[PDB]
There are 2 protein chains.
Amino acid sequence: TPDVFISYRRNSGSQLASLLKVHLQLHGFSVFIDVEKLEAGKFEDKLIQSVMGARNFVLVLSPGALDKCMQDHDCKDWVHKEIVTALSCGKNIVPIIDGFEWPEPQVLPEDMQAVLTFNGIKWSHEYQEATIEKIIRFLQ
Amino acid sequence: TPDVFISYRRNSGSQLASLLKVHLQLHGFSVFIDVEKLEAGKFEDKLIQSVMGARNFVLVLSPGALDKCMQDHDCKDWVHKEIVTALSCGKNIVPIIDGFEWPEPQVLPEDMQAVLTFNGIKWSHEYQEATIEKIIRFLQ
Ligand SMILES: CN(C(=O)N[C@@H]1COCC1(F)F)[C@H]1CCCOc2c[n+]([C@@H]3O[C@H](COP(=O)(O)OP(=O)(O)OC[C@H]4O[C@@H](n5cnc6c(N)ncnc65)[C@H](O)[C@@H]4O)[C@@H](O)[C@H]3O)ccc21
Ligand SMILES: CN(C(=O)N[C@@H]1COCC1(F)F)[C@H]1CCCOc2c[n+]([C@@H]3O[C@H](COP(=O)(O)OP(=O)(O)OC[C@H]4O[C@@H](n5cnc6c(N)ncnc65)[C@H](O)[C@@H]4O)[C@@H](O)[C@H]3O)ccc21
């Protein structure tokens, strides 16, 4: 059981997600990110179960990262599925803000609007060590 | 005198440049990147001095990273300035390709066209440890 699950958008947050993984691992956290820990089998069940296993849900909110979730009421988008799983399970959700614009709740499907109520951490390129140290304070 | 200077475009390569910085330090290299090592003074002189001082010049080629170099014949663009300094000083240039597309050399100012003749490393999101090991192989 990894302690932290990192959810991110491939096209805009892959580098920040990877950087969070390295830092969190250096500070002793077991981290789940797909490219390191998603292995053999049907990936839908493996991903969802890996969200369920992690106490902490770190959400990389790069620019436009929730765009594909909009109008995704069938829950086909994978960031959407991961967020809903995290919310449903009562995870400690820690959004990471990297140029993300806060949207109106009503543009997001009802089952994920609650993600916007969690206190988010601004990623600071100029003060990255301080950002990392704050993220660690948020983890459990 | 850091062993490695990391040159990058803020608007598209900040995260990968920081990720490279962390990994290279973890493997024992002294690294210069502006957000960690550029301190007080006239920044033009300090940056140029820092490029001249570093044996290895790691160039983060994010998508469109050399675009603002194009037709910058007064050498006002800062990536352009760092590249010309590295070329002029005969540094070990190691381009890192992250979705960057190789241009026709003549689109670049004549004083930096040679950057394309250096063997570049592909950044692989799925094989990051292998990418980092290759980068370290390339460094002196
Ligand atoms: C198992 N996967 C993998 O990628 N497996 C990779 C190999 O082993 C580990 C690995 F994850 F890196 C894919 C499976 C397809 C669903 O997408 C995800 C999503 N996520 C989680 O969602 C967030 C990212 O969502 P996202 O930015 O919207 O992604 P896209 O931009 O649509 O990328 C998806 C890319 O998968 C390609 N592809 C389609 N079929 C398969 C398949 N059978 N098998 C492999 N790829 C497939 C497709 O063509 C596209 O290019 C994150 O939070 C993340 O946890 C993890 C893994 C996958
Ligand atoms: C000292 N600097 C800093 O940034 N200093 C920062 C504070 O201490 C360390 C620090 F570097 F983070 C700036 C100075 C301005 C020139 O640009 C660079 C470039 N680089 C090297 O070039 C590559 C990045 O080139 P690039 O993606 O095109 O850049 P942009 O970000 O598009 O533009 C620059 C941004 O600097 C803002 N800004 C303008 N005035 C100043 C000033 N006095 N003082 C601070 N900022 C200024 C401006 O408004 C804009 O936003 C890389 O390879 C890099 O080595 C390093 C530092 C600076």
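Here chain A follows Swiss-Prot for its numbers: 561-700, in order, are the residues you see.
Method reported for this entry: X-ray crystallography, 1.7 Å.
Heads up, the Cβ atoms here are built off N, Cα and C, so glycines get one too.
Among the features that Swiss-Prot reports, active site is placed at A:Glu642, with the record citing sequence analysis. Per Swiss-Prot, the feature NAD(+) 2 binding site maps to A:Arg569, A:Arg570, A:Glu599; the stated evidence is a curator's inference. Swiss-Prot documents A:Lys597 to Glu as a published mutagenesis change and attaches the note Dominant negative mutant that blocks axon degeneration after axotomy. For A:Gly601 to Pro, Swiss-Prot lists a mutagenesis experiment annotated as follows: Loss of NAD(+) hydrolase activity. Abolished ability to promote axonal degeneration following injury. Looking at Swiss-Prot, the entry for mutagenesis of A:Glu604 to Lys says: Does not affect ability to promote axonal degeneration following injury. Experimental mutagenesis is annotated in Swiss-Prot for A:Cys635 to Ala, with the remark: Abolished NAD(+) hydrolase activity.
For A:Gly601 (mutagenesis position), the nearest neighbour among the listed recorded positions (A:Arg569, A:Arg570, A:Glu642), judged by C-alpha distance, is A:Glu642. Site extent for NAD(+) 2: the farthest pair of Cα atoms among A:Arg569, A:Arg570, A:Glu599 sits 19 Å apart.
A C-beta separation below 8 Å, combined with a sequence spacing of at least six in one chain, links A:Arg569 (NAD(+) 2 binding site) to A:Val620, A:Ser622, A:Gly624, A:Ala625, A:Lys628, A:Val639. Taking only the Cα positions, the spacing between A:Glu642 (active site) and A:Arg570 (NAD(+) 2 binding site) is 14 angstrom. Taking the Cα atom of each, A:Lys597 (mutagenesis position) and A:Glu604 (mutagenesis position) are about 14 angstrom apart.
For the pair formed by A:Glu599 (NAD(+) 2 binding site) and A:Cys635 (mutagenesis position), distance between Cα atoms is given as 23 Å, rounded to the nearest Å. Look at the Cβ of each of the recorded positions A:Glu604, A:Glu642 and count the other Cβ atoms within 10 Å; the largest number goes with A:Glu642. Taking the Cα atom of each, A:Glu604 (mutagenesis position) and A:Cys635 (mutagenesis position) are about 12 angstrom apart. The two recorded residues, A:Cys635 (mutagenesis position) and A:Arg570 (NAD(+) 2 binding site), have Cα atoms 18 Å apart.
It is A:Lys597 that, of the recorded positions A:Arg570, A:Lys597, has its Cβ surrounded by the most other Cβ atoms within 10 Å. Residues from the recorded positions list (A:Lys597, A:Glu599, A:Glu604, A:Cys635) with a C-beta closer than 6 Å to any atom of ligand 1: none.
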